[PDB]
Amino acid sequence: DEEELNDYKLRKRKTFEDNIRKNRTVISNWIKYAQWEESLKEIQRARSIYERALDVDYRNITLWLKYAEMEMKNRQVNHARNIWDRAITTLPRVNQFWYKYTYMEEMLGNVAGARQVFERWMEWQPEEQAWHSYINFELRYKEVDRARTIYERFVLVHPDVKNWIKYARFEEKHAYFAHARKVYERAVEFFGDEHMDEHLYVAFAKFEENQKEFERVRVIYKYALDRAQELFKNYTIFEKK
Amino acid sequence: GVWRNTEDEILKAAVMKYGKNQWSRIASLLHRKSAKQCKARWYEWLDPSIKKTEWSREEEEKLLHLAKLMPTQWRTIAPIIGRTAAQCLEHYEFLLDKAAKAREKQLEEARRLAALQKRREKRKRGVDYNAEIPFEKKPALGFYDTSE
Amino acid sequence: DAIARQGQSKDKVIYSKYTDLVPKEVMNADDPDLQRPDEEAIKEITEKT
Amino acid sequence: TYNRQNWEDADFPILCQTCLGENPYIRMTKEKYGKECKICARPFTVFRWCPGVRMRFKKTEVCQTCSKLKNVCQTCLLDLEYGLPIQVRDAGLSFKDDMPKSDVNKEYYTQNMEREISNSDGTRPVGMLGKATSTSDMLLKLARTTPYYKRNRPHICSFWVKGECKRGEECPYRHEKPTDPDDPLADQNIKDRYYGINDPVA
Amino acid sequence: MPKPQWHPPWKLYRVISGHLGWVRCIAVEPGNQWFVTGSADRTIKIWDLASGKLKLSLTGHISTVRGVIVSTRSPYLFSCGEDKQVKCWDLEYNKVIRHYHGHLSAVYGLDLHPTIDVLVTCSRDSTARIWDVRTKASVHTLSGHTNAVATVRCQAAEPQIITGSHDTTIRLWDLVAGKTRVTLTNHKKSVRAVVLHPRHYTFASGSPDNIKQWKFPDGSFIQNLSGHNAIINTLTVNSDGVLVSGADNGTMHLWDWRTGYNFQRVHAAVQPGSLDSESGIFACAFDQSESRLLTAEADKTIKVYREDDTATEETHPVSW
Ligand SMILES: [Zn+2]
Ligand SMILES: [Zn+2]
Ligand SMILES: [Zn+2]
């Protein structure tokens, strides 16, 4: 039975090598060969197959994803960390590598120093979901001054009215009312000061109505004097209250 | 030149199998029939785009008008009104009369049986994949790892 | 950057930081930074090559 | 279709002290692409010399890339630092290096290591020397200190074995009895000695 | 942000026809007496520069001629084609005298060293080859590109060889060792055109994503000329600082080299009987006087543009 299994493995490897040699650029043959080698419990053989496939074409996302998933499905954690470090240093613009690296080093790794590794992604100015996930990760690690610096760099790097509203809500939920008032004042001074966005003023009026109704009425009057229908609705709400 | 209904069914099945532009492949099936005969029989009678309906008032008015304009040119007249030349000629005559795998696996099993019989009783410059890694590419090392 | 270069020596330049991607400020036309390496060095490189 | 093993053409052969002989003045012969390598089968620069007075005219057998890879002599196939077989040194230090046996994989691996060495400084027996920092475990106990010149002795005259050497004392080959052919020490495959697999001396 | 200098706009003033294939390449004789076109007609035509009259037509190529260059220091004409052959024509007898041979696929372009008299060709087999001119010996085979190398540029200063290829990469090579030195991967699409500035020691690369200005010799990124989002096939630069980007959809853009400001968009018409899909700039070149722009349009025409002297600065003001 061992000789028959060896002949079957030799025939399967010969057909896989012939399919590789017939069409080199077809990566599905590489993926099927690597998964068949991993299914027969040959980790270093599948690692050599994946390294050959990455030498053939390193720009494919799925080769890195499958080779890192094969490293993570076994106990080779440091091999997976090396694979993710190479995938980050070659292809920084693929956010899926960053997301799966952070889920590997946060759930399975459980290392806070990976957040410093995450700061490498903060060199690259990613999309806003990275900033939101880092805000929620710093909240899950119970840090609020670090998250204040994160949201300040988010406002400086990606300035938006929704971003300033999220900064105001995060400063209100972290029990820093003076910092929330200073952030609302800076957003009124900078974000849409002459553009007349009429949405950060509504959030400042809501924060003032949470704080003091006279300042909320003054903010509603200033928003009505600077200006739409939402400003008139906020002025009617301030006059009714 | 006769056409039985059996030959019409065989021709319909051959058109639905082999497409349109093959005709000699179709005429291989039909005994005592040519490819030109099969093409003419398809395009004259058995095509499903042939309007096998009755003539409307507009169709008859256009047929009488175009027969007045271009006399006895039915291959030109017929694609204008959408019918074929024979149907429109017959209808024009009628209107004037009215107006008047396993084998390789078995071979591999037989070769394995012969190999076990010879073992119970060169390499052709190849690469043996079961003996070692065929093209060993070591993974790149960095910042981690204590082996296993 | 030691992840970026594996067996390649430090003479070969590798662009990997984010600061390689940002554009430089537009600068003066008459400036020795944006200048050719001049005729005697071009002639020396030409004769050596 | 444009990959092949490059021909290794270099001077200054890497030899042991024992096979080099004892005279400080050696007369030396070099062929540019004379023979092939006994392991990686590439053509290489073949060096031939007489180590002494009544020696054998020893010549280089393996190429310089294989000898720089395993840190061995080009003729004796023994280690430069200790004069031991490479099976003994691999049992002493590390036996997880290995090498392919099929010819296409062997040529591909040798071309890759040759390109790695040529992209390196030029004279370094890869990271295996980095695994060779720990030493003097037990290999220094049985290592030779004197140059064993008896392996530069000339071959046994086959005509004298059949008792028909008509040259007599003019014959440079040895007129003495050979070793026992029934002894398993007399097999000595060269590829087994290079790869460190079932060598009886080791 | 400095204000860009005002460049006068350009206008079409003659259209030359007579080729029976796509005109793929245009080269200008260094004495500015005539110019030369290679086509998909498997013919190479020498045209008078001033009168526009057809001076000569040469046959001998078996496929589409992709690149034609004239030697500045020898009376030689170098032509590369899709027939995997490079021909050195002696103009002294108007005959092919040398055959550079060894490329496995179609040659997409070529360039001459201005000082050493060595030839470099880029082909579809993902290789560039460096040939000695007199001995017809391929002294180097630059490899490392994973796709077809669309264009090659050559210069006397370091680095000598610039290659742009279809795998979104630009390789700055070293001439004496035959090895790559700098790899630039900033482009998202195929780099189809590179052009070198005559005096500022900088160069620019063209792709359908963007146009990118860099800095010799390290290849540091300088500027991102944006806009003109089409398949840019060609790139030439004036000595006065005017950069012309020609695309495969027929649109032409004109830029200031320094500020990267687009000041003119020219979309010429086609031949009288011609489809709208047959509008595309394959090559373009200035003359030696830097006053005529000659484009090889895909409707089998050569279109020649002149400066418009009647325009002034307030008539065509610079935006921002
Ligand atoms: Zn020795
Ligand atoms: Zn060797
Ligand atoms: Zn004898």
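Using the numbering of Swiss-Prot, the residues shown for chain B are 9-108, 170-190, 203-229, in order.
We read in the header that electron microscopy, 3.1 Å was used to get this structure.
Cβ from N, Cα, C; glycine included.
All protein chains considered, the CB of B:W31 (mutagenesis position) has 18 other CB atoms within 10 Å. A coil conformation is recorded for B:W31 (mutagenesis position) in the three-state DSSP classification, outside any helix or strand. Swiss-Prot gives this note for the published mutagenesis B:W31 to G: Abolishes DNA-binding; when associated with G-53 and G-82.
In the three-state DSSP reading, B:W53 (mutagenesis position) counts as helix. The annotation that Swiss-Prot gives for the mutagenesis experiment B:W53 to G reads: Abolishes DNA-binding; when associated with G-31 and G-82.
The domain 'HTH myb-type 2' annotation in Swiss-Prot covers B:57-108.
According to Swiss-Prot, the mutagenesis experiment B:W82 to G carries this note: Abolishes DNA-binding; when associated with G-31 and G-53. Cβ-based neighbour count (10 Å, all protein chains) for B:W82 (mutagenesis position) stands at 18.
The DSSP secondary structure for B:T227 (mutagenesis position) is coil. A C-beta separation below 8 Å, combined with a sequence spacing of at least six in one chain, links B:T227 (mutagenesis position) to none of the other residues. Among the mutagenesis entries in Swiss-Prot is B:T227 to A, noted as: Abolishes phosphorylation. No effect on homodimerization nor on nuclear localization; when associated with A-303; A-358; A-385; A-404; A-411; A-417; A-424 and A-438.
In sequence order, the mutagenesis positions from B:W53, B:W82, B:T227 that place a Cβ under 8 angstroms from a chain A Cβ are B:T227. Within the same chain, residues at least 6 positions away in sequence whose Cβ sits under 8 Å from that of B:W53 (mutagenesis position) are B:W11, B:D16. Separation of the C-alpha atoms of B:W31 (mutagenesis position) and B:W82 (mutagenesis position): 26 Å, rounded to the nearest whole number.
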